[PDB]
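Following: one structure in structure tokens, then a few remarks.
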Amino acid sequence: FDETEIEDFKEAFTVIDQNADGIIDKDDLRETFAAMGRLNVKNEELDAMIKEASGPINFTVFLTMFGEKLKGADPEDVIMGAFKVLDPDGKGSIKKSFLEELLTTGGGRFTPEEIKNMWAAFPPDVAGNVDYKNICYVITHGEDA
Amino acid sequence: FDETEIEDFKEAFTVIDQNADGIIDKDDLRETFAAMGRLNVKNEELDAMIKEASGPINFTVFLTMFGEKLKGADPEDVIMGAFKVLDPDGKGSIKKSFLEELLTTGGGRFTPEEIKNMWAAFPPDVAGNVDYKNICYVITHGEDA
Amino acid sequence: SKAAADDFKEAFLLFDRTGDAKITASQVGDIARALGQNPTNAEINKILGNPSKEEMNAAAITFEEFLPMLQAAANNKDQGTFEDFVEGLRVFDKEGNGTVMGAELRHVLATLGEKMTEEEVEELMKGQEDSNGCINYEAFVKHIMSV
Amino acid sequence: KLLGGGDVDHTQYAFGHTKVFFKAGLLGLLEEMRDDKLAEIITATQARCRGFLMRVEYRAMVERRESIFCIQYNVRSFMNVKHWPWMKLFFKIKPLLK
């Protein structure tokens, strides 16, 4: 965890903690979702978020919960560092079959089935290994941009 | 309703509510129309807009009235998503007869008569199913661009 | 037999567009395939005619005729041997590697024997043939037998 | 390439530099038997294909299921709305925004 990433989680903690007391309760979760447009947010969704913690969601409990789910989270500059080492001549997005072979043949984390799941929402270019960069974006901030 | 679409309706609510008290009355409707160039806006048009609500037009009454008229409203990125699946090779606008056959033969909402009305203001290319994209524009924002 | 599989009757309610519990004779070929049976279209045609049943005029159905026609087609599933499917395509292209050139398999599947539309041929090659123009039929016939 | 198709005896003939060679009436007889034997072999291999062919159509039909609806309803809106004061207003106005 770099310090600017921890400051981003402190700003997200303050936007969900609308009572500003330092502990995100279930009312803060529901009023942050209602301010984003969720008028139908069920109480069972709020209870499932609170069921991931052993205590109240203060800043260090929110940081330890996000730490334990993001144990391989990598910032965009280090993902582009590794992709610039995979394309060491610069500019070009690397081939689809080169990333499939190098993921498998180096590591068990790069096994195929997982490579079909990589192509599956990370579209073609991303999946193929030709573009580059959009995948670093969606690994640090999810969903389609 | 995505949250940026709800923020667009909040900005349109503030431009029509020129008294800034949170409730669009008939004077706000007339003074917004006069500021757009409508010097002859009749009082019966303002009364027909207010007759679509059961109470005063505050932000949640304006959102529920627009929700109930736009129960199949689709943003431009999801309409272009579906048209990229209809043209999965990219770039090309799809044929006129292919969209007429696939609208009818899949669903009752794609029946012909309705397909003649689709060609009728959505011009040829649009109607035909060759161009693409201008129809996504006019479905999210009406009238000729 | 029931093993009474009552899900065949529940799938007949998903293919009947009128909800009256009848399925036309033109849908019976594709619904036997969707219940896990692959009778050839000439076989589906013969049986029909064999029973003085005309698929040329309007047809209705009842579950009481569709059930025994699915049970008469279910004995013919012993014809689905994958050794002969992969050896057919292995005799269709030279060298010791299972690759059909793209257009060879597309024109043979549309024009040889039971005509498959070129729309269905493109939907069966989509994903298994890459831009080299070579269809690996070891994985292609594996994925065709996955459904 | 042509002879590629047909439930014909791929024996009974023979090619060469200027022409094909073909049997009648024995080799002719052979082939015939052969011909029937592929309908079998073939007819059966056709079926599965046919079968399978449509089996992929269902996977597509189904996928499509909603994307249509989305498209379906979505249009309808507009047809209704585009004639609504408030909506035209939003329209001329939608731009001044940021």
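The chain as shown is numbered from 1 upward.
Header entry for method reads electron microscopy.
Here the Cβ of each residue, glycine as well, is placed from N, Cα and C on the backbone.
Noted in Swiss-Prot for the protein shown:
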BINDING   A:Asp17, A:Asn19, A:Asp21, A:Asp28  Ca(2+) binding site
MUTAGEN   A:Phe83 to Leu (Swiss-Prot position 103)  Results in 50% reduction in actin filament velocity
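Its own atom aside, the Cβ of A:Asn19 (Ca(2+) binding site) has 11 Cβ atoms within 10 angstroms in the protein chains shown.
Around A:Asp17 (Ca(2+) binding site), taking its Cβ as the centre, 20 other Cβ atoms fall within 10 Å, counting all chains. In this structure, the C-alpha atom of A:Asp21 (Ca(2+) binding site) lies 42 angstrom from that of A:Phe83 (mutagenesis position). Residue pair A:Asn19 (Ca(2+) binding site) / A:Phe83 (mutagenesis position) shows a Cα separation of 43 Å. Residue pair A:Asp17 (Ca(2+) binding site) / A:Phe83 (mutagenesis position) shows a Cα separation of 37 Å. Around A:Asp28 (Ca(2+) binding site), the same-chain residues at least 6 positions away in sequence with a Cβ under 8 Å from its Cβ are A:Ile16, A:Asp17, A:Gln18, A:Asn19. The recorded positions A:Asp21, A:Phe83 differ in how many other CB atoms lie within 10 Å of their CB, and the one with the most is A:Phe83.
Apart from the site residues A:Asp17, A:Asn19, A:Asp21, A:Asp28, the chain places the Cβ of A:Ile16, A:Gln18, A:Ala20, A:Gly22, A:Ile23, A:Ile24, A:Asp25, A:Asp27 no farther than 8 Å from the centroid of the site's Cβ atoms, the recorded Ca(2+) location.
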